[PDB]
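Colleague: One structure coming up, written as structure tokens, with questions to follow.
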Amino acid sequence: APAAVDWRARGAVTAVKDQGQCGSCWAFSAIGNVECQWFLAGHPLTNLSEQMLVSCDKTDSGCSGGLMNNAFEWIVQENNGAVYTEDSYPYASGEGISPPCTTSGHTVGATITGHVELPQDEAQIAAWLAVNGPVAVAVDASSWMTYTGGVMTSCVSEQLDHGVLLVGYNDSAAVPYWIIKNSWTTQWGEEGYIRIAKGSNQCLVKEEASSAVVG
């Protein structure tokens, strides 16, 4: 467990995306994770499709929400472990409506063999992230609407309602923090990112952590 780690420094993270008026946060979390795991598996950084999940993942509810864990299992058990590139399946749920699932005319950008659920302990999550890469986590984002920048030292931690990507941490700073990639455009937060205090379960960050396994 290093003092600090930022996967962005290793070019293992893609640019911040926009989910629009669609509650597809879970999809962006799951995909953001796969993209990073794919890269770390010795493959070029490739933008994958969230739309594939929103439109085709029938074990979740597209714009009405879903679970990263269900998304992972769907990819493996229903789509032969394939994840299409974003180029082949562009995002079109910005207006809040998801177009029907299209079974063809897409290219596979990545493949996963399964997923692991991380223990509900920030220290353990950090140790894993430091070696294996970015992890998908659920948080309470009720107080995130007013986030403009800086390390959030106080976060409403009551109910999980948002999915995000954990890209790093810094234990050497005055206030140890987590580095989180959000999907609300670069206009929000620190260029699409947010930093929350680490070690006190801010926003319930340790409750639902998981990652896909490339294999």
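Chain A is numbered as in Swiss-Prot; shown residues: 123-337, in order.
Any Cβ shown, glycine's included, is placed from N, Cα and C.
Positions annotated as active site by Swiss-Prot: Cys147, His284, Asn304. Among the sequence features in Swiss-Prot, the natural variant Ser186 to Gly is noted as follows: In clones 1800-2 and 1800-4. The annotation that Swiss-Prot gives for the naturally occurring variant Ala204 to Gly reads: In strain: RA. Under its natural variant entries, Swiss-Prot includes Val286 to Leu with the note: In strain: RA. A natural variant is reported in Swiss-Prot for this position, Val286 to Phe, and the note states: In clone 1800-4. Among the natural variants in Swiss-Prot is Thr308 to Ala, noted as: In clone 1800-2.
Each of these features: where is it, how hidden is it, and who are its neighbours?
Modeller: The number of other Cβ atoms within 10 Å of the Cβ belonging to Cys147 (active site), over all protein chains shown, comes to 23.
Under the DSSP three-state reduction, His284 (active site) is assigned to strand. A C-beta separation below 8 Å, combined with a sequence spacing of at least six in one chain, links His284 (active site) to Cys147, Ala260, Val261, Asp262, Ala263, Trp266.
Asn304 (active site) falls within neither a helix nor a strand when secondary structure is assigned with DSSP, and so counts as coil.
Cβ environment of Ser186 (variant position): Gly145 lie under 8 Å away, each six or more residues apart in the same chain.
According to its DSSP assignment, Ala204 (variant position) is in a strand. Neighbour density for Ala204 (variant position): within 10 A of its CB lie 16 other CB atoms from the protein chains shown.
With a 10 A radius on its CB, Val286 (variant position) counts 27 other CB atoms from all the protein chains.
When Cβ atoms from all protein chains are considered, those within 10 Å of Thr308 (variant position) total 14, not counting its own.
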Colleague: Near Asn304 (active site), which residues of its own chain have a C-beta under 8 A away, given they sit six or more steps off in sequence?
Modeller: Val138, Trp266, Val286, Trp310, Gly311, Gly314, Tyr315, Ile316
Colleague: Round to the nearest Å and give the CA-to-CA distance linking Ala204 (variant position) with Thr308 (variant position).
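Modeller: Cα-Cα, rounded: 28 Å.
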Colleague: Helix, strand or coil by DSSP: which one applies to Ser186 (variant position)?
Modeller: helix
